[PDB]
Amino acid sequence: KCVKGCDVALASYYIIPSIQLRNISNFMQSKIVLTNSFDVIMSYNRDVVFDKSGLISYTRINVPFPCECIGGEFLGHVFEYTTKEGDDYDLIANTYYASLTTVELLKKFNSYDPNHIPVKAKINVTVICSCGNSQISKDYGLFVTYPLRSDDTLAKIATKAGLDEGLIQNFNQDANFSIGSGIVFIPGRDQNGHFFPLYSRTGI
Ligand SMILES: *[C@@H]1O[C@H](CO)[C@@H](O[C@@H]2O[C@H](CO)[C@@H](O[C@@H]3O[C@H](CO)[C@@H](O)[C@H](O)[C@@H]3O)[C@H](O)[C@H]2NC(C)=O)[C@H](O)[C@H]1NC(C)=O
Ligand SMILES: *[C@@H]1O[C@H](CO)[C@@H](O[C@@H]2O[C@H](CO)[C@@H](O)[C@H](O)[C@H]2NC(C)=O)[C@H](O)[C@H]1NC(C)=O
Ligand SMILES: *[C@@H]1O[C@H](CO[C@@H]2O[C@@H](C)[C@@H](O)[C@@H](O)[C@@H]2O)[C@@H](O)[C@H](O)[C@H]1NC(C)=O
């Protein structure tokens, strides 16, 4: 249950061949990610290296998005995607949105026949998020929505994040980080590389 969300969450977007920033920007348009979003997206990815093509296949980039309370029930954000010929919920969930949504969420929040979705149709694409949990730690107020994949492990995730494995597990107590699917929440760094805390400790 929720009443309010938070201004920013990060979506861990796993890059496959044929996906570049222009596609990610199109899929992830929001009040934060506008038509010309390169600087805003890349400001949360100052660690990321490009190759001659742009984004390197099979790496991740963190995409900022607003985190709303949906129906007083759960935290997430509804993106909008317009279908093209051949699209189905599998392609939308697991290719375009890189498993940041699920076929179940696409069925739940769209009126289309889930087995025959039309072309040039607007799709509500729900991506969950977190604004933290003071019972785990007060030190983190920005979270990455991180869909696990076949080669992920807790050890690699924790090392890359610069955080203790036990803390990451504590934020996701029921998750098996080696299971190869499902979403976990990882504390995220701001544009300066610092962990934005749950409660502000900067002077006004
Ligand atoms: C990622 O973004 C790029 C740039 O928008 C997409 O490439 C573009 O794909 C479209 C069709 O999906 C190409 O369409 C054109 O098609 C019309 C019919 O719609 C036809 O008259 C032409 O044959 C033409 O190819 C478009 O040229 C192409 N633009 C590029 C490559 O600069 C790409 O599809 C996106 N990837 C996704 C959505 O997965
Ligand atoms: C996508 O979700 C929106 C809600 O976020 C749906 O829009 C609602 O549609 C109902 C039913 O027609 C209307 O009565 C409401 O006024 C709409 N609400 C808002 C906030 O716009 C929309 O139908 C969904 N799309 C699909 C294809 O199911
Ligand atoms: C964590 O998950 C790992 C993945 O194994 C799973 O194996 C079966 C259950 C498949 O259905 C698929 O979901 C996964 O490939 C396992 O190695 C391990 O048993 C699980 N638990 C632990 C503690 O690692």
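The numbering of chain A matches Swiss-Prot: 24-227, in order.
Method of determination (from the header): X-ray crystallography, 1.5 Å.
In case you wondered, yes, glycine gets a Cβ from its N, Cα and C as well.
What Swiss-Prot says about this protein:
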BINDING   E108, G109, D110, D111, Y112, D113, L114, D136, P137, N138, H139, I140, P141, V142  chitin binding site
DOMAIN    46-72  domain 'LysM 1'
DOMAIN    102-148  domain 'LysM 2'
DOMAIN    167-210  domain 'LysM 3'
MUTAGEN   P87 to S  In hcl-3; S.meliloti induces extensive root hair deformation and continuous curling, but is unable to induce the formation of tight root hair curls and the subsequent infection threads
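Locations of recorded Swiss-Prot features on the structure.
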{"residue": "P87", "record": "mutagenesis position", "DSSP class": "strand"}
{"residue": "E108", "record": "chitin binding site", "DSSP class": "coil"}
{"residue": "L114", "record": "chitin binding site", "DSSP class": "helix"}
{"residue": "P137", "record": "chitin binding site", "DSSP class": "coil"}
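Counting Cβ atoms from all protein chains shown, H139 (chitin binding site) has 7 others lying within 10 Å of its own Cβ. In terms of DSSP secondary structure, the domain 'LysM 2' (102-148) contains 14 helix, 8 strand, 25 coil.
Non-local neighbourhood of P137 (chitin binding site): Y112, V126, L129, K130, each in the same chain, at least six residues away, with C-beta under 8 Å from its C-beta. Between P141 (chitin binding site) and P87 (mutagenesis position), the C-alpha separation comes to 29 Å. A Cβ distance under 8 Å defines the sequence-distant neighbours of the domain 'LysM 1' (46-72), meaning residues of its chain 6+ beyond its ends; these are 31, 33-34, 36, 38, 78-79, 82, 84-89, 100, 102-104, 119-120, 148, 211-214, 216. The distance from the Cα of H139 (chitin binding site) to the Cα of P87 (mutagenesis position) comes to 31 Å. Each of the recorded positions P87, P141 was assessed for Cβ neighbours inside 10 Å, and the highest tally belongs to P87. Residue environment of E108 (chitin binding site) contains 6 other Cβ atoms, counted within 10 Å of its Cβ in all protein chains. Among the binding-site residues listed here, namely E108, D110, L114, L114 has its C-alpha nearest to that of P87 (mutagenesis position).
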